[PDB]
Structures are given as structure tokens and as C-alpha cells.
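Colleague: Sharing a structure, written as C-alpha cells. Questions coming.
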Amino acid sequence: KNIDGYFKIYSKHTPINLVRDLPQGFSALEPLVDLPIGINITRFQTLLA
Amino acid sequence: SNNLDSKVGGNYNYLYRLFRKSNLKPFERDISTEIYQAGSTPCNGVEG
Ligand SMILES: *[C@@H]1O[C@H](CO)[C@@H](O)[C@H](O)[C@H]1NC(C)=O
């Protein structure tokens, strides 16, 4: 997300065992880094290997 | 800065946006050079 140009990156990594769709369970994310870039982001794309 | 920024009759290195289609939110930089259109007549990049 962004606040007045402050990009909030919240990262959480937990191991799971899943077939498809989504598992049912509670998760509380934690902040990772902060990038006060101050630019408008109208679009995004996911990079893959 | 008058003893510095003032050169001859003017200094064009410092420019500004006089016209905008609306009020821009604070803490925003607008580099768009598009001609401001106050009417319904298309400007097509020239004054009129
Ligand atoms: C980003 O651009 C969108 C689409 O023009 C606009 O609706 C929005 O207000 C802009 N946000 C910021 C933070 O400049």
C-alpha cells in the first residue's frame, strides 16, 4: 500500500501443506522494509522463473 | 536569490505549471506537458 507516497511492505512467510485453493488459518503479517519513494503506482506485474 | 537566480532579463531554467485541469493533491510532481483545454474545442498541441 502507500500513504502520501510511503510504500508499506509487510512480509510474512510460514510453512503450509496445501493441495489447491487456500488454507484456512489465521496469520498476522510483519513489516519487512520501507521504501519512501513517493511515486504513483497505477499498475503492477508479477515476475516468474 | 535575486543576486543569483536573476540573469539579464530572465532565467528560463526555473519553470512552473500555470494551468491544470483540476487541483492536484499535495506532495505530487506533474511533468505532463499537455496543453490545457478549458473548452470543448480540441487544442491539438497549439494555443487558441
Ligand atoms: C495516481 O494516479 C491515479 C490515476 O490517475 C489517480 O487517480 C491518483 O489520485 C494518483 N495518486 C497519487 C498518489 O498521485
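Residues 438-485, in that order, are what chain B shows, numbered as in Swiss-Prot.
Including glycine, each Cβ sits where the backbone N, Cα and C put it.
Features from Swiss-Prot:
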type: VARIANT; residues: B:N440 to K; note: In strain: Omicron/BA.1, Omicron/BA.2, Omicron/BA.2.12.1, Omicron/BA.2.75, Omicron/BA.4, Omicron/BA.5, Omicron/BQ.1.1, Omicron/XBB.1.5, Omicron/EG.5.1
type: VARIANT; residues: B:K444 to T; note: In strain: Omicron/BQ.1.1
type: VARIANT; residues: B:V445 to P; note: In strain: Omicron/XBB.1.5, Omicron/EG.5.1
type: VARIANT; residues: B:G446 to S; note: In strain: Omicron/BA.1, Omicron/BA.2.75, Omicron/XBB.1.5, Omicron/EG.5.1
type: VARIANT; residues: B:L452 to Q; note: In strain: Omicron/BA.2.12.1
type: MUTAGEN; residues: B:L452 to R; note: Increased resistance to neutralizing antibodies. Decreases HLA binding to NF9 epitope. Increased binding affinity to human ACE2
type: VARIANT; residues: B:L452 to R; note: In strain: Delta/B.1.617.2, Epsilon/B.1.427/B.1.429, Kappa/B.1.617.1, Lambda/C.37, 19B/501Y, Omicron/BA.4, Omicron/BA.5, Omicron/BQ.1.1; Contributes to cellular immunity evasion and increases infectivity
type: MUTAGEN; residues: B:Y453 to F; note: Decreased HLA binding to NF9 epitope. Increased binding affinity to human ACE2
type: VARIANT; residues: B:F456 to L; note: In strain: Omicron/EG.5.1
type: VARIANT; residues: B:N460 to K; note: In strain: Omicron/BA.2.75, Omicron/BQ.1.1, Omicron/XBB.1.5, Omicron/EG.5.1
type: MUTAGEN; residues: B:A475 to V; note: Increased resistance to neutralizing antibodies
type: VARIANT; residues: B:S477 to N; note: In strain: 20A.EU2, Iota/B.1.526, Omicron/BA.1, Omicron/BA.2, Omicron/BA.2.12.1, Omicron/BA.2.75, Omicron/BA.4, Omicron/BA.5, Omicron/BQ.1.1, Omicron/XBB.1.5, Omicron/EG.5.1
type: MUTAGEN; residues: B:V483 to A; note: Increased resistance to neutralizing antibodies
type: VARIANT; residues: B:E484 to A; note: In strain: Omicron/BA.1, Omicron/BA.2, Omicron/BA.2.12.1, Omicron/BA.2.75, Omicron/BA.4, Omicron/BA.5, Omicron/BQ.1.1, Omicron/XBB.1.5, Omicron/EG.5.1
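How buried are the listed features, and what sits near them?
Modeller: Sequence-distant contacts (6 or more apart, same chain, Cβ under 8 Å) of B:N440 (variant position) do not exist in this structure.
Around the Cβ of B:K444 (variant position), the number of neighbouring Cβ atoms within 10 Å comes to 9. Following the DSSP three-state reduction, the secondary structure of B:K444 (variant position) is coil.
Spatially close to B:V445 (variant position) yet at least six residues away along the chain is no residue at all, judged by Cβ distances under 8 angstroms.
Here the Cβ of B:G446 (variant position) has 5 other Cβ atoms within 10 Å, regardless of which shown protein chain they belong to.
All protein chains shown were included, and the count of other CB atoms within 10 Å of the CB of B:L452 (variant position) stands at 7. In this structure, B:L452 (variant position) belongs to neither helix nor strand by DSSP; it is coil.
Residue environment of B:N460 (variant position) contains 6 other Cβ atoms, counted within 10 Å of its Cβ in all protein chains. Under DSSP, B:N460 (variant position) is assigned to coil, being neither helix nor strand in the three-state scheme.
Take the CB of B:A475 (mutagenesis position) and look out to 10 A: across all protein chains shown you find 8 other CB atoms. Secondary structure at B:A475 (mutagenesis position), taken from DSSP and collapsed to helix, strand or coil, is coil.
Long-range Cβ contacts of B:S477 (variant position) within its own chain (separation 6+, distance under 8 Å) are none.
Within the same chain, residues at least 6 positions away in sequence whose Cβ sits under 8 Å from that of B:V483 (mutagenesis position) are B:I472. Annotation note: B:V483 (mutagenesis position) sits in a coil segment as assigned by DSSP.
Of all the Cβ atoms in the protein chains shown, 6 others lie within 10 Å of the Cβ of B:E484 (variant position).
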Colleague: Which whole-number value in Å describes the distance between the Cα atoms of B:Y453 (mutagenesis position) and B:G446 (variant position)?
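Modeller: Here the two Cα atoms are 18 Å apart.
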Colleague: With every protein chain in view, what's the tally of Cβ atoms within 10 Å of the Cβ of B:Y453 (mutagenesis position), excluding that atom itself?
Modeller: 4
